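Novice: What follows is a single structure, and I will ask about it in a moment.
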Amino acid sequence: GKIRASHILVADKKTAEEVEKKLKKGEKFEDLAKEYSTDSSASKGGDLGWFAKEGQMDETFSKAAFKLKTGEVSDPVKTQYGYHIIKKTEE
């Protein structure tokens, strides 16, 4: 099957550690994507549309996205592109 989620991607973990604090401070994940993400998804509030566990974004990212439940947010994930952060939005 498939799921839908939103993400934030950064060049190194030091930017992701600030986003983890910002998420507890009160700012929404969908607006932090417009302020901290470096992927083209930033202007969409981090959204990626529907995808599968097989590795459509990255083989490490997809496993973390599928562990979640709709509404839940994830701790940082290393890939070949940088450090990602994920939040599931539909299933």
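Following Swiss-Prot, chain A residues are numbered 135-225, in order.
Determined by solution NMR, according to the entry header.
Including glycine, each Cβ sits where the backbone N, Cα and C put it.
So Swiss-Prot has the following annotated:
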- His141 to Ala: Loss of PPIase function. No effect on secretion of proteins and on growth (MUTAGEN)
- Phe163 to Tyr: No effect on secretion of proteins and on growth (MUTAGEN)
- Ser171 to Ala: No effect on secretion of proteins and on growth (MUTAGEN)
- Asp173 to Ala: Decrease in PPIase activity. No effect on secretion of proteins and on growth (MUTAGEN)
- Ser175 to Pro: No effect on secretion of proteins and on growth (MUTAGEN)
- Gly216 to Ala: Decreased secretion of proteins; no effect on growth (MUTAGEN)
- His218 to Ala: Decreased secretion of proteins; no effect on growth (MUTAGEN)
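Each of the listed features needs to be described in terms of its position in the shown structure.
Specialist: Sequence-distant neighbours of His141 (mutagenesis position): residues of the same chain at least 6 apart with a C-beta under 8 Å from its C-beta are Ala167, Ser171, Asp173, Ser175, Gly180, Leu182, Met191, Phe195, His218, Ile219, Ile220, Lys221.
Counting Cβ atoms from all protein chains shown, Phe163 (mutagenesis position) has 19 others lying within 10 Å of its own Cβ.
The Cβ neighbour count for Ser171 (mutagenesis position), using a 10 Å radius and every protein chain shown, is 23.
In three-state terms derived from DSSP, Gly216 (mutagenesis position) belongs to neither a helical nor a strand segment and is classed as coil.
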Novice: Looking at the mutagenesis positions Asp173, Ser175, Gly216, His218, which sits with the largest number of other Cβ atoms within 10 Å of its Cβ?
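Specialist: Of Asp173, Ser175, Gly216, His218, the one with the most crowded Cβ is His218.
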Novice: Rounded to the nearest Å, what's the C-alpha distance separating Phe163 (mutagenesis position) and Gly216 (mutagenesis position)? Just drop the number here, would you?
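Specialist: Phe163 (mutagenesis position) to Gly216 (mutagenesis position), Cα-Cα distance: 18 Å.
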